[PDB]
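Chemist: Please find one structure pasted underneath; my questions will follow.
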Amino acid sequence: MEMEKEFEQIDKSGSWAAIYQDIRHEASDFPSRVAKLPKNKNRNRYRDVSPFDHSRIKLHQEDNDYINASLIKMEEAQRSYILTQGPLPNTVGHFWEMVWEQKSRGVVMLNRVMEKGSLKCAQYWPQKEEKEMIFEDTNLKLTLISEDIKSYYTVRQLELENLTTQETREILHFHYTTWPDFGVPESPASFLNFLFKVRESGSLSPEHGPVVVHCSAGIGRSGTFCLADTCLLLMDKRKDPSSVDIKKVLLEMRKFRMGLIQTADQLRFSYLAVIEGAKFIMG
Ligand SMILES: Nc1ccccc1Nc1nc2ccccc2[nH]1
């Protein structure tokens, strides 16, 4: 079925939970043996969210190459994303090592450091120009260059230096700051505006490594971001845009990381975002 009328049909019939449970039943199951080794316990935030072995990002290190991060490679859309958990106190150096090694231009952050009164990720970037951060375990230096605070999101320019080689690179930090502590946003308009700002920066384009996107676990809000982006790109590429099937795209993405889209409300919000976004792209 088309999307916008499939949407009203699920609303009128109140069957979002059943649609979402079907997706959960059909989703791929692949091994995640490296994630579950005892030496990696303090590298995972949640015991039930792990990268598959076949798609995990490897650190360029011979001691321990493990990080909780996955490569989502979308063949028809010609887009790739790295989805990862919010960094932990003992993995902030690994996080920036990955950014460096994978040649990423942008980092997309969809959570606040504190939500619901608890810490959802480490403070992994510097908050003042004159107070830079040094990660001694991976030999990197990180400096805040500029910060632009808007009503729904903040963009930061950061400098990452590899202290072994003295090479430097400019990284863009796109921080969506207004996702509610509970539930999903009422309108997708500010989320879509944010996605378009990430696109306009070059961070999603083939001349760079894959964008790094995270929330707390790296599957819920993060899944919504890449699902909406890929669906909208396919609608621009195909002769028949009404052939784009958001459930089929989601199941393809779940071949590369488990659990993408965590609730039926997040599924409905993803449909809403693609539907409204497709009208703005044209006219
Ligand atoms: N794909 C295509 C085929 C024929 C004519 C125009 C278009 N481009 C296009 N881009 C879209 C983005 C969202 C929704 C529909 C869209 N159609």
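Method reported for this entry: X-ray crystallography, 1.7 Å.
Placed from the backbone N, Cα and C atoms, the Cβ positions cover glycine too.
Among the features that Swiss-Prot reports, active site, phosphocysteine intermediate is placed at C215. As annotated by Swiss-Prot, substrate binding site applies to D181, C215, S216, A217, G218, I219, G220, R221, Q262. In Swiss-Prot, the entry for mutagenesis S50 to A or D states: No phosphorylation. The structure shown retains the original residue. One entry in Swiss-Prot concerns the mutagenesis experiment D181 to A. Its note says: Substrate-trapping mutant. Quoting Swiss-Prot on the mutagenesis of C215 to S: Catalytically inactive mutant; abolishes sulfhydration.
Locate each feature and note its surroundings.
Modeler: Other C-beta atoms found within 10 angstroms of the C-beta of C215 (mutagenesis position) number 26, with every protein chain shown included.
A 10 Å cutoff on Cβ-Cβ distances gives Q262 (substrate binding site) a total of 18 other Cβ atoms nearby, all chains included.
The Cβ of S50 (mutagenesis position) has 22 neighbouring Cβ atoms from other residues within 10 Å, across all protein chains displayed. Classification of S50 (mutagenesis position) by DSSP places it in coil, neither helical nor stranded.
Cβ neighbours of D181 (mutagenesis position) (same chain, under 8 Å, six or more residues apart in sequence): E115, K116.
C215 (mutagenesis position) falls outside any helix or strand according to DSSP and counts as coil.
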Chemist: What's the CA-CA gap between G220 (substrate binding site) and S50 (mutagenesis position) in angstrom, rounded?
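Modeler: Pair distance, Cα basis, whole Å: 13 Å.
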Chemist: Would you count the other CB atoms within 10 A of the CB of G220 (substrate binding site), including those on all shown protein chains?
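Modeler: Result for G220 (substrate binding site): 21 other Cβ atoms within 10 Å.
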